[PDB]
There are 2 protein chains.
Amino acid sequence: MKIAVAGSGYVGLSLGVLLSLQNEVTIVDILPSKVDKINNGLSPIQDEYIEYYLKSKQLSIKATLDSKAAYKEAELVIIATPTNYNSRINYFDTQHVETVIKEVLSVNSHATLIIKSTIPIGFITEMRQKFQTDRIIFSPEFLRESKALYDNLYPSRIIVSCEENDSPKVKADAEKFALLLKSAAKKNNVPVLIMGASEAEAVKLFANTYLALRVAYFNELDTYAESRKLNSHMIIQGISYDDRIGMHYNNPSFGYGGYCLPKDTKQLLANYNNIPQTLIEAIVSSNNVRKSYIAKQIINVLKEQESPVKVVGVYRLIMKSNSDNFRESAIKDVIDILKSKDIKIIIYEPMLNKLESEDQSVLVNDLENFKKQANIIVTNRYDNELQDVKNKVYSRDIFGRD
Amino acid sequence: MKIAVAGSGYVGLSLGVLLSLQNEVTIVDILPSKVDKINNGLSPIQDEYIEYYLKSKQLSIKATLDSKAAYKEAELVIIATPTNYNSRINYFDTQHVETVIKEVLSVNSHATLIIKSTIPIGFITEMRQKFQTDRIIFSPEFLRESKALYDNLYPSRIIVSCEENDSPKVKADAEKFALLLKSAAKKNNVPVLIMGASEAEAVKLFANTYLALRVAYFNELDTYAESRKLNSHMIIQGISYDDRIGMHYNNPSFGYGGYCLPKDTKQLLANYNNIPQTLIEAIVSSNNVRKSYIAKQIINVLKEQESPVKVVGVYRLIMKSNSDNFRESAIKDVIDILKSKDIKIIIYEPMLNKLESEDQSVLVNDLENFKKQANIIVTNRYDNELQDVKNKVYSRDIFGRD
Ligand SMILES: NC(=O)c1ccc[n+]([C@@H]2O[C@H](COP(=O)([O-])OP(=O)(O)OC[C@H]3O[C@@H](n4cnc5c(N)ncnc54)[C@H](O)[C@@H]3O)[C@@H](O)[C@H]2O)c1
Ligand SMILES: NC(=O)c1ccc[n+]([C@@H]2O[C@H](COP(=O)([O-])OP(=O)(O)OC[C@H]3O[C@@H](n4cnc5c(N)ncnc54)[C@H](O)[C@@H]3O)[C@@H](O)[C@H]2O)c1
Ligand SMILES: O=c1ccn([C@@H]2O[C@H](COP(=O)(O)OP(=O)(O)O[C@H]3OC[C@@H](O)[C@H](O)[C@H]3O)[C@@H](O)[C@H]2O)c(=O)[nH]1
Ligand SMILES: O=c1ccn([C@@H]2O[C@H](COP(=O)(O)OP(=O)(O)O[C@H]3OC[C@@H](O)[C@H](O)[C@H]3O)[C@@H](O)[C@H]2O)c(=O)[nH]1
């Protein structure tokens, strides 16, 4: 089968590689660097499995910037373009998904379009009315960055939407896509669910919102533990032995970050409009409150120091353990608040070459100097190469992961 | 060992039975009915395992109302009296725990006192200053009603507190109590944690608050599903296949009820005073909001009916599946709101003999008549004996449990 994938990020790339083993895949992007990298066997993102597959597997995969040439030839088109949350409109800016749908629909009259990009609840229905077709369905993605292909090889579950009154081709394609994902998985018993679009859209948003809920809770517990001078590890460990709570995804941080959790929680809150609820909105504010609290604790550790200048050394900007980006990294909001004061900020981030031209922070990638200059070292996740300056490191990290 | 247990409820009784297998237990209560029942081998509460143990196990257990005679002779005293949340003071009314501590301390100068009752964070420390002793420790209870002894035979974990500067007798007794609970368990690898009192107090409150959090979330998801006319089962099932969320404890209801979740969430919120947070308070308001929403949906189903009188038949008042009490039962708050209108309320509750003398609801325990008179049947958990009036039954129950 010839499949076109719109988007070369974590989602677009892992799906494209995943499906190129027994399908004829063409990935499309609007960045030449990414196309050239793919066509040469290189991943434009750090991913152990994607990297290994591009290099050692036999894949029928090619990249291009010629959208139309790719979409016209396709039997299925998977859209995995960006869907950022836009603060002005109070909603996801869906222009990058809409733009591809229009393009695909203008040069392809048979292909079903499968959206992998996280969208608002009610977007498929809305796109079907706007474009007057039923050839658009949603199949939520549950992958974690740094485990993008891994999570498609060993997925928790597979969900593809289609409506009761959809055409036989679209019902068949929805089923077919679901089974292409199932048979491509190396895991054996992957549950497959076919449900209505809005239901599938909701699943994605509610799943990520629950994960955000979890981090926020353990972060408010941690806020409480630090304020009452209690042993946070002892408390989290004690509540987590209840198998209904679990010992996973429960490591305190400066807040939930990354590309998805931040925006999806906001989207779900907007999709609620005026439906009754208090938790959904609290899940979003909790993150802000946790960030402010962290900044303030840092401010107090600082002022209690006798030094002509107060320097805060920020160790890493990565959004989670092992990450390769800083999207919505919680330490960035903390940094911002700190800047609202008179604190010199130095940042040690190997993965970064230069800070924005106007950034007041100073990038110091010589680790030795970094430690030398920092009065206090602030980091979201602790690292062993900080043992020699251990007593001036502030972090809420307990378990060394996530 | 001679152990005295203050309190004959779910907690006091299951611990007392649990420990009477190899210890000389004496349970104390201020209700003759409960003492007479225990001394004759009967459980004053529905509990399969407690019932079976009283009747078929060899137990060294006796009950009494003579507190002093029991506390003076004891080597350890376990306090499991009530700790209700008091709306006026905005806090747990700890008078029933305090009263036993004082009693025990006045006739016993060697016994360590172990509190199993859920208490405020900082209560042990507070009780130690008030009574000028260190002979008071906390060991949180994690049992579920209807599985009270079961949960002590197969506990998720065991936690007993003691402080670094406690006397050797109290450190030894804390350890000893922990091991009495471990060896009494039929489960093999039960994790044991010894931590500071405040840490242990927090574990209990944070654990129950998380469970309340979970129910509230799935209830707000359900509120959203009913309002947007979506398949709630399809959505919950889709998010629950993520092993990090899980397929457990996720069944929609009219709200979280029972004796513990309602009061513990309020207690934790009070223990936060002004420490920063938004989730903790939202977890409590969410329940109220969910209740109001449910009542309103019922009100709309009602008004859309042509009948001179509008009768709402409430099927059961039990607080959860298989429960034998109605403590903080969510359907009761729903009933209240309904009464705020002009709706005749009839209630079918076999376990109930008479409603309060002033209750405007009418108790109809003939199930046939109940169905005959009810315009709509409202129930927290559906039951098969309602199939013949299925189309007039309103419930958000999906999985038939919890
Ligand atoms: N990243 C995750 O962890 C994750 C997981 C599940 C779902 N999702 C969702 O999938 C979507 C994409 O996320 P991502 O992390 O892969 O993003 P990404 O930023 O890594 O990739 C987006 C890519 O789309 C390309 N692009 C933008 N417009 C295009 C267009 N009009 N035509 C073709 N290519 C275009 C960009 O060049 C970029 O390479 C988002 O909705 C995200 O919420 C993300
Ligand atoms: N019920 C649960 O699911 C559960 C689980 C874990 C912890 N807890 C906590 O344990 C405590 C007790 O809960 P419960 O459900 O067993 O309550 P319960 O109401 O079933 O039992 C309380 C008993 O204490 C007796 N009593 C009151 N004052 C007394 C006194 N001064 N001296 C002796 N006896 C007295 C009452 O007669 C009653 O029989 C509460 O703090 C509760 O929050 C309850
Ligand atoms: O215990 C934890 C877990 C997570 N977090 C934070 O929460 C944020 C998200 O962490 P995740 O590991 O979920 O990382 P990702 O954002 O890559 O994945 C997430 O979004 C995409 C979804 O498809 C994934 O299912 C979801 O896990 C990170 O900033 C992480 O540091 C904590 O602070 N503590
Ligand atoms: O999925 C669920 C689970 C629970 N609930 C509700 O939440 C309330 C609590 O349910 P539980 O099964 O936890 O019952 P219990 O109150 O007996 O146990 C709870 O309190 C005492 C603690 O020690 C236990 O660990 C805790 O589970 C009930 O009203 C129940 O109906 C739901 O509505 N949906």
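Looking at the header, which is where the method is noted, we find X-ray crystallography, 2.3 Å.
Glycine is treated like the rest: Cβ placed from N, Cα and C.
Features as listed in Swiss-Prot:
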{"type": "ACT_SITE", "residues": "A:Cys260", "note": "active site, nucleophile"}
{"type": "BINDING", "residues": "A:2-19, A:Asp29, A:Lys34, A:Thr83, A:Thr118, A:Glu145, A:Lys263, A:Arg327", "note": "NAD(+) binding site"}
{"type": "BINDING", "residues": "A:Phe142, A:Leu143, A:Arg144, A:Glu145, A:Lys204, A:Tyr249, A:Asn250, A:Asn251, A:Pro252, A:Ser253, A:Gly257, A:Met319, A:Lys320, A:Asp402", "note": "substrate binding site"}
{"type": "MUTAGEN", "residues": "A:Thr118 to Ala", "note": "Increases Km for substrate 3-fold. Increases Km for NAD 6-fold. Reduces catalytic activity 160-fold"}
{"type": "MUTAGEN", "residues": "A:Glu141 to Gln", "note": "Increases Km for substrate 3-fold. Increases Km for NAD 2-fold. Reduces catalytic activity about 10-fold"}
{"type": "MUTAGEN", "residues": "A:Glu145 to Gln", "note": "Increases Km for substrate 6-fold. Increases Km for NAD 3-fold. Reduces catalytic activity about 10-fold"}
{"type": "MUTAGEN", "residues": "A:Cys260 to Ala or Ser", "note": "Loss of activity"}
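Shown here: features listed in Swiss-Prot, placed on the structure.
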residue	record	Cβ neighbours (10 Å)
A:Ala6	NAD(+) binding site	31
A:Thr83	NAD(+) binding site	24
A:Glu141	mutagenesis position	23
A:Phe142	substrate binding site	20
A:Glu145	mutagenesis position	23
A:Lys204	substrate binding site	25
A:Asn250	substrate binding site	23
A:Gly257	substrate binding site	25
A:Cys260	mutagenesis position	24
A:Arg327	NAD(+) binding site	17
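Each of the binding-site residues A:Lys2, A:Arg144, A:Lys320 was scored by the number of other CB atoms within 10 Å of its CB, and the largest score is that of A:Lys320. Checking the recorded positions A:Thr118, A:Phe142, A:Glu145, A:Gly257, A:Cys260 against chain B with a Cβ-Cβ cut-off under 8 Å leaves A:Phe142.
Secondary structure at A:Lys204 (substrate binding site), as computed by DSSP, is helix. Long-range Cβ neighbours of A:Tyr10 (NAD(+) binding site) (same chain, at least 6 residues apart, Cβ-Cβ under 8 Å): A:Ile45, A:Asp47, A:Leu143, A:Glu145, A:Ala148. With A:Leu18 (NAD(+) binding site) as the anchor, the candidate recorded positions are A:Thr118, A:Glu141, A:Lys204, A:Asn250, A:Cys260, and the one with the nearest CA is A:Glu141.
A:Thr118 (mutagenesis position) falls within neither a helix nor a strand when secondary structure is assigned with DSSP, and so counts as coil. Counting neighbouring Cβ atoms within 10 Å of each of the recorded positions (A:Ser14, A:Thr118), the lowest count belongs to A:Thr118. A:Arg144 are the recorded positions among A:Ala6, A:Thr118, A:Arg144, A:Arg327 whose C-beta comes within less than 6 Å of an atom of ligand 3, given in sequence order. Sequence-distant contacts (6 or more apart, same chain, Cβ under 8 Å) of A:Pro252 (substrate binding site) comprise A:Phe218, A:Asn219, A:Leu221, A:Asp222, A:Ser232, A:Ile236, A:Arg396, A:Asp397, A:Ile398. In space, A:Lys204 is the closest of the binding-site residues A:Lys2, A:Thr83, A:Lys204, A:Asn250, A:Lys320 to A:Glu141 (mutagenesis position), judged by Cα positions.
The record assigns A:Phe142, A:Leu143, A:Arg144, A:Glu145, A:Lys204, A:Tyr249, A:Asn250, A:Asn251, A:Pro252, A:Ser253, A:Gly257, A:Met319, A:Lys320, A:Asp402 to the substrate binding site, and the maximum Cα to Cα distance across that set is 23 Å.
A:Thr83 (NAD(+) binding site) and A:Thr118 (mutagenesis position) are 7 Å apart (CA-CA, integer value). The two recorded residues, A:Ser14 (NAD(+) binding site) and A:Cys260 (mutagenesis position), show a Cα separation of 16 Å.
For A:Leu18 (NAD(+) binding site), other Cβ atoms within 10 Å of its Cβ number 25.
Listed in sequence order, the recorded positions among A:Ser14, A:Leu18, A:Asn250, A:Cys260, A:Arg327 whose CB lies under 6 angstroms from an atom of ligand 1 come out as A:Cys260.
If you check the binding-site residues A:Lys2, A:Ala6, A:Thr83, A:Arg327 against A:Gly257 (substrate binding site), the ones with a Cα inside 10 Å of its Cα are A:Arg327. The CA atom of A:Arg144 (substrate binding site) is located 10 Å away from the CA atom of A:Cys260 (mutagenesis position). Here the C-alpha separation of A:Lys2 (NAD(+) binding site) and A:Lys204 (substrate binding site) works out to 27 Å.
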